[PDB]
Amino acid sequence: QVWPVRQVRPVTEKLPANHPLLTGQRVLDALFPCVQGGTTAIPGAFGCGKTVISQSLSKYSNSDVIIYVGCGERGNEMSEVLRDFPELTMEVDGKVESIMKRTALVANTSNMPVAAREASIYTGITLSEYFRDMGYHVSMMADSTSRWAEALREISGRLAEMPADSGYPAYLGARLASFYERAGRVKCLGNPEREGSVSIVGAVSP
Amino acid sequence: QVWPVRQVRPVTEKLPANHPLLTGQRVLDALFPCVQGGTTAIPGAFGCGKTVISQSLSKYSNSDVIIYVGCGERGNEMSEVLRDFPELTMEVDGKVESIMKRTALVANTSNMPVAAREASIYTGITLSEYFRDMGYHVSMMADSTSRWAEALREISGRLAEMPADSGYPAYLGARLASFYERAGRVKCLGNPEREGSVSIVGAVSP
Amino acid sequence: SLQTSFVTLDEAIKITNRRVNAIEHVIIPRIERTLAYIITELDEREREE
């Protein structure tokens, strides 16, 4: 299927949240829970390396498909995840299969071209949308959206617009809002009457 | 001979400092010595006492030549050194010879153009270089460095640069490092293979 | 009388010394750190303008 990336996939109607998104840590589950289809943010300065928290979320989860995307991190993060996921394995209804068969990766290190990152995020949301139409639950975690913000600042500054706030463009807010808006638990459009859901875990870098 | 200012005349080699800078005051010598050809920083405050070191260095010192520079000063120190021509004479031969023969003066008021204040500090190093080429030992009194920084800030304001830090331009530290690079014991191109040295004493007014 | 007043004086002096220690070594650093932050933010905003 050939599909444009910037266009929302049509749906039938929207639906609230009813089921809890599983969280491995005792904290953030019994104190600050998240719903299977909602939106979460994890701003945190350097040093903490919250990427490992993202790894813990991807590793164990009651969802069906997990999609990880990268925005300007290091290839070493890829190195851990690609080395580890083939080792890890789990079963649901019988035979045991590696969790690599139920995950997709979109690597993008910082050495890559600047403008490619915006594209990468948009392709990520597109892939998760297609699997939303499949009638499943897909939890995605996007890493270092601040790199996307910087790339947008840079393309604008080179194109010589007038900076609005902190040097960043005048339309970062609407773009981020639209990017996060592609989410939620909805009812698919089909005779087999599927039921899809998608959640986002965006990571912020102060 | 004519020699441009914003560079350093090449030298054959730099040798490590291997002789103490003599000072008449016993304090600052047997406790916190300064090596001949080194770099020093002295604070500057209204009334704390700066002539106490300048006069002692001019009269009692193993140095061969004295050069005093500065910007935004008064004529009072000028008349003081005029009176110190006979009074602070050194009796190397048992007789009164004026420090004028052993020293050169240059000063600027705040009426002078901004670039004059900016460039007098470079000019001091140029003169010291000319005399260290002869095979002699020089001492520099780089008075009122904060005034030089303010002059550079004014120049940048004239040229419409960005206020990198506290109004001061971006390249202040780099210029200071380049300025303090010109020191130490060296030996220059020639037949007799003489040797010399240059020391710097920059006053700072926090 | 002398020693009773002595022990009462000891109680008073230790508590007040503790108080001045606390205020001096606690309150001030936060204050000047916030001064540094506020001046930095003001300068950044001005440079952006």
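So for chain A, numbering is Swiss-Prot's, and the shown residues are 207-412, in order.
Backbone N, Cα and C atoms are what each Cβ position is placed from, and that goes for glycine too.
Annotation for A:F252 (ATP binding site): spatial neighbours A:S411, criterion Cβ-Cβ under 8 Å with sequence separation of six or more. Taken from Swiss-Prot, the feature ATP binding site covers A:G250, A:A251, A:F252, A:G253, A:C254, A:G255, A:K256, A:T257.
Under a cutoff of 8 A between CB atoms, and with a sequence separation of 6+ in the same chain, A:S384 (mutagenesis position) has no neighbours. A:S384 to A appears in Swiss-Prot as a mutagenesis experiment; the accompanying note says: Significant loss in AMPK-mediated phosphorylation.
Listed in Swiss-Prot is the mutagenesis experiment A:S411 to A, annotated as follows: Reduces the interaction with CRYAB and MTOR. Other Cβ atoms within 10 Å of the Cβ of A:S411 (mutagenesis position), summed over all protein chains shown, number 18.
Between the binding-site residues A:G250, A:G253, A:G255, A:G250 has the most other Cβ atoms inside 10 Å of its own Cβ, all protein chains included. Here A:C254 (ATP binding site) comes close to no residue that lies at least six apart in sequence on the same chain with a C-beta under 8 angstroms from its C-beta.
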